[PDB]
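Trainee: Okay, handing you the structure first.
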4 protein chains.
Amino acid sequence: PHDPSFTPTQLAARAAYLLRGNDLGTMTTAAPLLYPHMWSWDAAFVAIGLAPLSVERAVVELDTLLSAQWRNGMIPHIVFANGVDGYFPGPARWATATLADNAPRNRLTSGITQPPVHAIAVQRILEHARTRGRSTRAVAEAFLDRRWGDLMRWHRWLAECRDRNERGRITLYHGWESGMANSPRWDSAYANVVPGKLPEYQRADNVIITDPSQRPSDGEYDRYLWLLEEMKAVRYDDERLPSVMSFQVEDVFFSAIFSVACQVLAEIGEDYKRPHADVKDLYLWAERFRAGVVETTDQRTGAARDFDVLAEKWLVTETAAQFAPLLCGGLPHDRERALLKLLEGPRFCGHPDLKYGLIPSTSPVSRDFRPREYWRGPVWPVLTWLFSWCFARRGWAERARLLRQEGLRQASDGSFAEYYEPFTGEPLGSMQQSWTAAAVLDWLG
Amino acid sequence: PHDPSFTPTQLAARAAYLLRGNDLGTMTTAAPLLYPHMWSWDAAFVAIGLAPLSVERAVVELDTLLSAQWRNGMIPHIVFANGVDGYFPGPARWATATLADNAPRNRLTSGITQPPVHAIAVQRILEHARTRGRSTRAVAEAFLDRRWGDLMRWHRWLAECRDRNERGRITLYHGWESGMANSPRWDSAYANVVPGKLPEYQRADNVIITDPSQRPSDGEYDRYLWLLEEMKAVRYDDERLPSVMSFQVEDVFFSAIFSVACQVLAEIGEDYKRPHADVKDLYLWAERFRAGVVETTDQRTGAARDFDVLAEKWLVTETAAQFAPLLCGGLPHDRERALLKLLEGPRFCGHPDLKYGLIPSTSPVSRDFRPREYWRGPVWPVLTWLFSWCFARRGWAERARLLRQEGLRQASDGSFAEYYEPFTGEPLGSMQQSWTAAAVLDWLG
Amino acid sequence: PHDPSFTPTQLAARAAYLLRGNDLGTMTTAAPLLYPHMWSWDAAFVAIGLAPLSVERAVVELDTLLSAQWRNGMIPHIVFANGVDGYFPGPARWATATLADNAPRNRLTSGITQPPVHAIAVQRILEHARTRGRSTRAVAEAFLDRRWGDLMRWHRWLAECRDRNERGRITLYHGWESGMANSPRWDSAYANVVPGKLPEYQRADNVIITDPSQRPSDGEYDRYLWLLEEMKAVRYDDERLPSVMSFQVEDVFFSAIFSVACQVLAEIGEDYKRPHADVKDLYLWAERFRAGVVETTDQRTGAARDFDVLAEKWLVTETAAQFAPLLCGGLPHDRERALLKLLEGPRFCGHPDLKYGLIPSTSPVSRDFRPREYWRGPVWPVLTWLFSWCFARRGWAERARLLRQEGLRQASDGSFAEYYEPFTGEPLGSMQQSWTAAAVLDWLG
Amino acid sequence: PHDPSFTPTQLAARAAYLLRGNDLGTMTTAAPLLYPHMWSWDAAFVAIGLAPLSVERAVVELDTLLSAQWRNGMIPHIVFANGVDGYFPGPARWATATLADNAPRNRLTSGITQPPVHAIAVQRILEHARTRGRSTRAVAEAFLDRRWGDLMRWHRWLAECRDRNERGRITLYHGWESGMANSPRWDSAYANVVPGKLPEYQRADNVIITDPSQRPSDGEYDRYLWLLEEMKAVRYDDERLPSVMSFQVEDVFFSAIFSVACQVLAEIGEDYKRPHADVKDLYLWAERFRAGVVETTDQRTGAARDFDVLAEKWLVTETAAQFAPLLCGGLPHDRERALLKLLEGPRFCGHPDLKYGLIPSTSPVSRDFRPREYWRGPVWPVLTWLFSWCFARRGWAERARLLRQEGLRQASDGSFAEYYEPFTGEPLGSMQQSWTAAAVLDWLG
Ligand SMILES: O=C(O)[C@@H](CO)O[C@H]1O[C@H](CO)[C@@H](O)[C@H](O)[C@H]1O
Ligand SMILES: O=C(O)[C@@H](CO)O[C@H]1O[C@H](CO)[C@@H](O)[C@H](O)[C@H]1O
Ligand SMILES: O=C(O)[C@@H](CO)O[C@H]1O[C@H](CO)[C@@H](O)[C@H](O)[C@H]1O
Ligand SMILES: O=C(O)[C@@H](CO)O[C@H]1O[C@H](CO)[C@@H](O)[C@H](O)[C@H]1O
């Protein structure tokens, strides 16, 4: 008609309807068909969206994810649903069940990790539970009793095994670990990934998303799948990966999230009387990774750089990852003002052709910008939510509110799209994406 | 805390979460455990609550109900879920699968009917679909193409087989057909139901609702189950029921709903160019049952009476059914003003001890009033919704708005209870009741 | 910026801020500068807008208007603010203070009337007061005691002096009495107004609204001002006007409003135990003017026609006044369906170039349509409100809701414009128009 | 009736209606009758409440206040409305027009100051203006050009003349300068004020508020009015006040507000390219007064203490002023956790008998607590707003949200009371208090 948008109550209802519709029982799929399994950072955001509906079911979501945690503490980025096909690479291609000595016996998983937003979900669950009364607080507190150790082991694995040199930045062995598969951030590192004898495969993602402008290329998937062959050759052994992987990058955005997550989990630990040594370690890691993020930044603009460990070079790109230091703090005053000017100016939120005042995944003025192509340009509601929540935590109440307002406007069509075209607002990627519904649910209050 | 109520967006989200949680696939249970099957008038209200979430799934709900329609047109009041136990009387006790020649081959059902609110659900589906654009309008219009004949056959069975004498009132053979099992309306008729050799049975309803003050008595269930034996003895044959049933009442509230439903379906038929003869029949029945309702009314107060066909006597009770004429219209001006004074005065919505300005199922000043006991007093959100929608259709915009406002206040605890204590607001009956969530969903807009 | 619309709470606050800003103390101006006095039907809508803010002040607004009522019962269409210039024709031009024996001694007023929406405002005040508690109900009931007789005298003057032949239509002697100065409705009647020696004047309205496309022409004003000379020459004597006025029309929209207002006031009289003879007269007039409206209607479409008393001919134009029978009822079922099809189709609300699904003052497909020119095309929020309220009173809950939704969308710029361009949504006429704020407040209060 | 609360849109409308009603033209009175003039920190909150309604009028409010600024930079706490009586002490009693060489020539003012919340109001005006488009941004930027120097002179007067020893705390010479006339904070200092021959007077405040339990005693007013005699005797000369005043206290809450205001104004200066030397001074003062606040704090709880300059002793009381360090920051991590535990525990927001989870002006468990008596116990909406805004600025998003939620619940009666009884929620003090409406509008605008 004249207005296809939904009212706040309609939109909240449809978002909860979606989330319950993607529930398999104890895990929520990231999307109905494109991503028909549990993903790690999606599961954190799903728990955030479930917290206003059922603290009990939000806790179940994190319990299911943690039940897939590897023996060394790694949370793998996919927990596969039993008997479900339709996603590639699936369990047979990872072969972690037969090759990975640390993989769980009772879940099929991938063999790589994803960003540690999980502590933020725990905070939102606790915040909801404290408004709901004693029986609900008891549910959330029982979850802390049951899973505090597992959360510690997750943060410790990141701090000790992916920051072996105590640089305060997380090393990745796959671009998929960044959450941003085809981000321009990784192009120069991927250009040095030379596949050898790569076993034949058929993609499934572009059978579901048929528009070729919206997904990575075959050449990019060849490199993604070649890194799997390198990992499988060493049976996913942490100790051997630095010797064999053709892709080794320090991810400054993942690092900033980790800093925030450690500080959040330390505050939880203080409030719920968790072991002093754990809280002390969490604060130490929060500070170490805050400093590691700051060390990457341009001394003029504050923009954070990734680092190619193999090439030994800073990776200078124009993506939303540059704003990593805004999430965790630590910049000198003048540098942070410069970085905020970059965020709000014509290269990002201030670009005159954007439909919404939101943060594109790649700067529209970058040569790498592609308005439809996944992480090369589109606006991702999950990043809107993460930036808005971290900005509110910095004390930037109006900046956070504006992102939430624009994210709700963008989402008001009810498509709950994976990402959106930055100029037209066209929904792109999968529809019915669980963390887009969760973002709306958290925002609407 | 200081305030356990939910905001409108929170409440809408939780109501949709509930509705999707009670979805078995193609049917929604009336409640998670007490009523773990599809009920007929509940399914209409569920379709109303689904319409803002998914016109496609709202249509599915009515398709599933109509697929259980009997060969003679009757919509049975329970469509049992395959393999589901926990409700008594269940499929084995009804034995319609082996005894009822008109029962559907591919569904297990009860052998009695329930009120014809279904046309109202169709109207709400169409209203939503018209705001959503062409593909959604096509879904709703395709449903009309597919099911108009079945809806006609339902209304025709009521008009021809339950009003054989063309009195403009529907005859019931079981109090369960009224929707109000233990209403004081039926006490004097039930007092003449003398069970003979009644086969042993174990109730399930009071294993789930253990508080004896909230459910009918064993003596009442003995009579409910004896009527089943009388119906089974004649193989549920319409032609033989008047000769054998110990309970035969004309239900003025069911009759008023039928009048409204015929008028609504006639208006749909005009708008979507359905057969002229059908629309003509629907308007004729709407007028006949409006007149039949008016004929029951007290000439002073307008209060509508039920009629005991066996005793040949008007049934004078003080329940919400007295307000039947307000739903369908037809009263003389002075009589309708008197009936509205009764509704708004100290015997119903104006009673000084009520927590909310809502319509109790039995007048709190009646000797039959029991504040916890099912239809003998509690406030039912489903009746709030039905009265508010019919009042808005009369043009009584402020009266309708006040009922909606108070119903939302009552529902703001998020219990989605089956019924509520009228003085304290305590949630009673089953929690997580589907038509209470549907009422909230329709209201919140 | 990206979206310059206000939220509902922002919009409600700004609407109330406007209405208080236009308050001179005991009267609210219709606008800040263009209309810096009290107008009669505006004052009724202002009272509706004040009722959610202050029942006491809403009652004051109507008391002030009724203190200007003429000795014969006429409510004049302007009550001038003492010492205020800036509007023409002003008190000196009307000369009612020196020429009109029935004009009030203690107010300066115009010498013509305006539509009787006042009973609708009384109903809204009473509805608000009944939600607010005993002290506020007493305020509203005291107003009824004080002003019931004046309201009766107003209705009686219309029924007896402007329907002298008991035709059930109100005769007007000036297009300004219709509320729609330059409606195409009056063009052929105005073509038969031939001014004599008209005293020189200077307009004020087009000094404030300088865009010539938005106000009537000088030629139109010459005729408006000449009719004043004709009234002044007979000292505004009711009995003489039929013999001297060059403009005499039966206004079918005014007539339908009067039918509704009589029925509304009759219901108020019953509820508050006013004299039975008054209630009986009100219902008689409601019926007479309903029938009078229906008698004008097109046999195919149901559209209502005005009547030129001097030319003795039906006035056939394509304006929103055609929809008069929808307000008061009375059409046969088939013809009202045809009239609603006209309303919702491509000649009015369904025209494909309209920005909002609202009723233009003149059909966009009529040769008379002018998209900027006052009553010749623009969308008026006051008419949106009146149609929405009357439609809800007919029982057409969804139709009323859609008009309210589109009216709120149009008003969400916060300009509170007098009227809006139908295709672009550009605000036109005066900004900060009191009855546009009142519509918004009622729709949200 | 059943619930006398207003909806958010109703409440926002009534709040704006109130604020416009208290507008005299270019100044808004703090209340209709009790406070019928402009007060300094009220005017800052009024500007915050006007910003969502009219950036232009919000700017006017601060322009009017700053036009009363004294020649030395002091903003006086009252700007009297010309020709208005009804408040005591009025202009004749202050005699600043004849005795104070620094008082403005064209305004009548008091001779003491009030807390510097004004920069917070400027920030809110700028935030609103940036959402409204170019013309509105220009209005706000023009105000900065016109008044930046005056704002600097205000901050400089506080830092240089009320912190002469650079201790980082503001000295007051009257309890009225704290904003909290009869706070238990000042009881021991007031016990050392011995009036001489005090000129006879009659109070006005307790003729308007007649309940003696709600205002200070005559004995307290004798001391308030005697301090005026001491100031008048030295012609309000800043350099003489330390030698003659019987009341000299360092106000830690005023100091923390000043710290925040300096940081806020410094950020405004950076964003709008104000002189670098001014920004540098503002950040220096922000740091100095932060440290000055922290130096007062209890080593166990972190609670901030006031200081009696004459008695040379720390003032230890149990009032909301203890929470000053939460506003400005600076406490060590462990002590701020202790201070938040005090805030949220049973001595303040977690007291089990409080109707709302809000901060009482005096702890309910203190021997000084009086639940009706002005600053000795009642909950003040203005403090709820200030704490919520400062908490959001610290990053404590959920804590700020809970204060806002409870503040809106308390205000939903629409009384807009000056303060509220902490246990019953009874509205106390003046009704229709401007800064209570402003808090509501900001929380909803
Ligand atoms: O493209 C893919 O196959 C997967 C690879 O893990 O990645 C996409 O989908 C995941 C689930 O929604 C997200 O977690 C990622 O952030 C997003 O990029
Ligand atoms: O008590 C029962 O076993 C059943 C008998 O049909 O009845 C109750 O539950 C049904 C499903 O919710 C409702 O349809 C009825 O209105 C309500 O009275
Ligand atoms: O143009 C004018 O001078 C006057 C003449 O009465 O008319 C306009 O202003 C009035 C006040 O707003 C409205 O009552 C009318 O409906 C509107 O047409
Ligand atoms: O009691 C009084 O006469 C005055 C003295 O300035 O103080 C009260 O009123 C002011 C205006 O509302 C507020 O600024 C104060 O905070 C409040 O305590």
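Chain B is numbered as in Swiss-Prot; shown residues: 2-446, in order.
Note that Cβ sites are derived from N, Cα and C of the backbone, with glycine treated the same way.
Pasting the relevant annotations from Swiss-Prot:
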{"type": "ACT_SITE", "residues": "B:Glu419", "note": "active site, proton acceptor"}
{"type": "BINDING", "residues": "B:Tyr36, B:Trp40, B:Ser41, B:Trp42, B:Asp43, B:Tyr88, B:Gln115, B:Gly180, B:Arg216, B:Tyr375, B:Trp376, B:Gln434", "note": "substrate binding site"}
{"type": "MUTAGEN", "residues": "B:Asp43 to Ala", "note": "Loss of catalytic activity"}
{"type": "MUTAGEN", "residues": "B:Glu419 to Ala", "note": "Loss of catalytic activity"}
Trainee: Under 8 Å between C-beta atoms and at least six apart in sequence, can you list the same-chain neighbours of B:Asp43 (mutagenesis position), or say none if there are none?
Mentor: B:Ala31, B:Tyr36, B:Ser435, B:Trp436
Trainee: So how far apart do the substrate binders B:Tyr36, B:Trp40, B:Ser41, B:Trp42, B:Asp43, B:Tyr88, B:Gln115, B:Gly180, B:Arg216, B:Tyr375, B:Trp376, B:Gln434 get, largest Cα to Cα in Å?
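Mentor: Between the most distant Cα atoms of the substrate site, 21 Å.
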Trainee: Tally every other Cβ atom lying within 10 Å of the Cβ atom of B:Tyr36 (substrate binding site).
Mentor: 22
Trainee: Based on Cβ atoms within 10 Å, give me the single least packed residue among the binding-site residues B:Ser41, B:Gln115.
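Mentor: Taking B:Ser41, B:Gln115 as the binding-site residues, the minimal 10 Å Cβ count falls on B:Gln115.
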Trainee: Let's check the environment of B:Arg216 (substrate binding site): how many other CB atoms sit within 10 Å of its CB?
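Mentor: For B:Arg216 (substrate binding site), the count of other Cβ atoms within 10 Å is 23.
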Trainee: Distance check, please: Cα of B:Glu419 (mutagenesis position) against Cα of B:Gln115 (substrate binding site), rounded to an integer number of angstrom.
Mentor: 17
Trainee: Quick one: which of the recorded positions (B:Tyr36, B:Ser41, B:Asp43, B:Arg216, B:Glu419) have their CB closer than 6 Å to ligand 2?
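Mentor: If the test is a Cβ under 6 Å from any atom of ligand 2, the answer is B:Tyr36, B:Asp43.
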Trainee: With an 8 Å cut-off on Cβ-Cβ distance and a minimum sequence separation of at least 6, pull the same-chain contacts of B:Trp376 (substrate binding site), or say none.
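Mentor: Those within reach of B:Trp376 (substrate binding site), by Cβ under 8 Å and sequence separation of 6 or more, are B:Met181, B:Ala182, B:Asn183, B:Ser184, B:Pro185, B:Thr320, B:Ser362, B:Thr363.
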Trainee: Using a 10 Å cut-off, grab the number of neighbouring Cβ atoms around the Cβ of B:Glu419 (mutagenesis position), all chains included.
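Mentor: A count of 26.
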Trainee: Using DSSP and collapsing to three states, where does B:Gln115 (substrate binding site) fall: helix, strand or coil?
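Mentor: Its secondary structure by DSSP: coil.
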